Amino acid sequence: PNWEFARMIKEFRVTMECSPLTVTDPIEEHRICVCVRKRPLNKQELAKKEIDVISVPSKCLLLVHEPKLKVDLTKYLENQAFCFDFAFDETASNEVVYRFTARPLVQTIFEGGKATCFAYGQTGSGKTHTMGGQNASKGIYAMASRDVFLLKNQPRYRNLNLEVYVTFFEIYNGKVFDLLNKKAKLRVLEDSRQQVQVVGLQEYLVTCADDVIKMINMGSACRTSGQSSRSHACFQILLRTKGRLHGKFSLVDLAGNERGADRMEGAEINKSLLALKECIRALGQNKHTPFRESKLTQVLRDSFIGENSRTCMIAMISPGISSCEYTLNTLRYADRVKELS
Ligand SMILES: Nc1ncnc2c1ncn2[C@@H]1O[C@H](COP(=O)(O)OP(=O)(O)O)[C@@H](O)[C@H]1O
Ligand code: BEF
Ligand SMILES: [Mg+2]
């Protein structure tokens, strides 16, 4: 009679009663990981006496303390619960976030796989802080790379004779721009073999964590260079052997999810994120493609269609009261993503 409700509940209950061993366990595929990270209220927000309306009372639970008025003007809270594979609170460092989000996926590229990790959320919520880090080394791009190098110099993987390359680009108004090559506008193509090639995208050999941080810092400066969440940034790590691609980790600082204004680049952003949602779900459901395509999902197409492909989504949350409607929007996107599995 009410199976659907029962099932949603089962899924809720299962995602609560879970440890860190489930995602980090190999010996069982965990193709889709979804997390949430609350950032702290900052100085400017405290300066406007903004209320913090988020709590993270467990490693799996996030609470939104939604402020409400009764019809008669009586104030009250609607305390709404959301569960995720992991839930990081206002104290969690980038290193802690990295350890349970992307770090597990590193190994996937070494096993000939394609990985993807997405920072998703409203503008000002911590997407770039998480992935990019002025200081690249405090980010996930850097940390992923650090660990990619350690895996390379392990016994298990020395035999493979692997060279590490990196790419770094920005997707803005459906055009791709190479950030390791002075914002060079590139041309995206569908090969008659149905597969996507970014023409002119510079890959650059790297030998060393610090090399990579050098490249990230350069690409970052090239992004700004003037005067983000206007556009998507994607930083890839490629393992090649004989020029032949072994595996690939694409790490993406998405664009601001907040679009219902009506400068209707916000339409492009919306179709991207809807498409991304469908591609992520397509993943677990070897299933044809994002359905109203976007570049983002063109360029990243290979990293979902694969049989040996993992992904991880990190919903970012601004804890302020004035962000509450955005927060609830971020969380509901995330809900539906995790909904597969
Ligand atoms: N987890 C965090 N801890 C401390 N400060 C943060 C955190 N997340 C974001 N910030 C602050 O927010 C700004 C970073 O931009 P960010 O919010 O990451 O971009 P985006 O709007 O793409 O999410 C900086 O002022 C940074 O110090
Ligand atoms: F929201 Be962003 F500038 F990746
Ligand atoms: Mg940003």
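We number chain A the same way Swiss-Prot does; the residues here are 224-356, 363-456, 463-497, 506-530, 532-585, in that order.
Note: Cβ is positioned from N, Cα and C throughout, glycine not excepted.
If you look up Swiss-Prot, you'll see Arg260, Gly344, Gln345, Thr346, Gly347, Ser348, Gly349, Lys350, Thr351 marked as ATP binding site. Annotation of the published mutagenesis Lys293 to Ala in Swiss-Prot: Loss of microtubule depolymerization activity; the original residue is retained in the structure shown. What Swiss-Prot notes for the published mutagenesis of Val294 to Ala is this: Loss of microtubule depolymerization activity. For the mutagenesis of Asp295 to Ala, Swiss-Prot gives this note: Loss of microtubule depolymerization activity. The structure shown keeps the original residue.
Everything Swiss-Prot records as a feature, shown here on the structure.
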residue: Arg260; record: ATP binding site; Cβ neighbours (10 Å): 28
residue: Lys293; record: mutagenesis position; Cβ neighbours (10 Å): 8
residue: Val294; record: mutagenesis position; Cβ neighbours (10 Å): 5
residue: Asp295; record: mutagenesis position; Cβ neighbours (10 Å): 5
residue: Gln345; record: ATP binding site; Cβ neighbours (10 Å): 21
residue: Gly347; record: ATP binding site; Cβ neighbours (10 Å): 20
residue: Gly349; record: ATP binding site; Cβ neighbours (10 Å): 21
residue: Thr351; record: ATP binding site; Cβ neighbours (10 Å): 20
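Taking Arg260, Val294, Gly347, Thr351 as the candidate recorded positions, the subset whose CB lies under 6 angstroms from any atom of ligand 3 consists of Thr351. Shown in sequence order, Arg262, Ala342, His352, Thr353, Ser464, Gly491, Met560, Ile561, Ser562 are the same-chain residues outside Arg260, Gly344, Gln345, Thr346, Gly347, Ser348, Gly349, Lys350, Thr351 whose Cβ sits within 8 Å of the Cβ centre of the ATP site. Between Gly356 and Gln363, the deposited coordinates omit 6 residues, leaving a Cα-to-Cα distance of 7 Å across the break. Close contacts with ligand 1, defined as a Cβ under 6 Å from any of its atoms, occur at none of the recorded positions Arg260, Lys293, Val294, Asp295, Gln345. The model of this deposited entry stops at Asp497 and resumes at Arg506, leaving 8 residues out; those two Cα positions are 8 Å apart. Measuring straight across the break, from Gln456 to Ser463 at the CA atoms, gives 11 Å, with 6 residues left unbuilt in between.
On the backbone, the CA of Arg260 (ATP binding site) and the CA of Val294 (mutagenesis position) stand 33 Å apart.
Across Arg260, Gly344, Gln345, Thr346, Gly347, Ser348, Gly349, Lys350, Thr351, which the record gives as binding ATP, the greatest C-alpha separation is 14 Å. If you take the Cα of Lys293 (mutagenesis position) and the Cα of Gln345 (ATP binding site), they are about 28 angstrom apart, rounded to a whole number. Distances between the Cα of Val294 (mutagenesis position) and those of the binding-site residues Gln345, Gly347, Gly349 are shortest for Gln345.
Classification of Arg260 (ATP binding site) by DSSP places it within a strand.
Following the DSSP three-state reduction, the secondary structure of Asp295 (mutagenesis position) is coil. Geometry remark: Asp295 (mutagenesis position) versus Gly347 (ATP binding site), CA distance 34 Å. DSSP assigns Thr351 (ATP binding site) to a helix.
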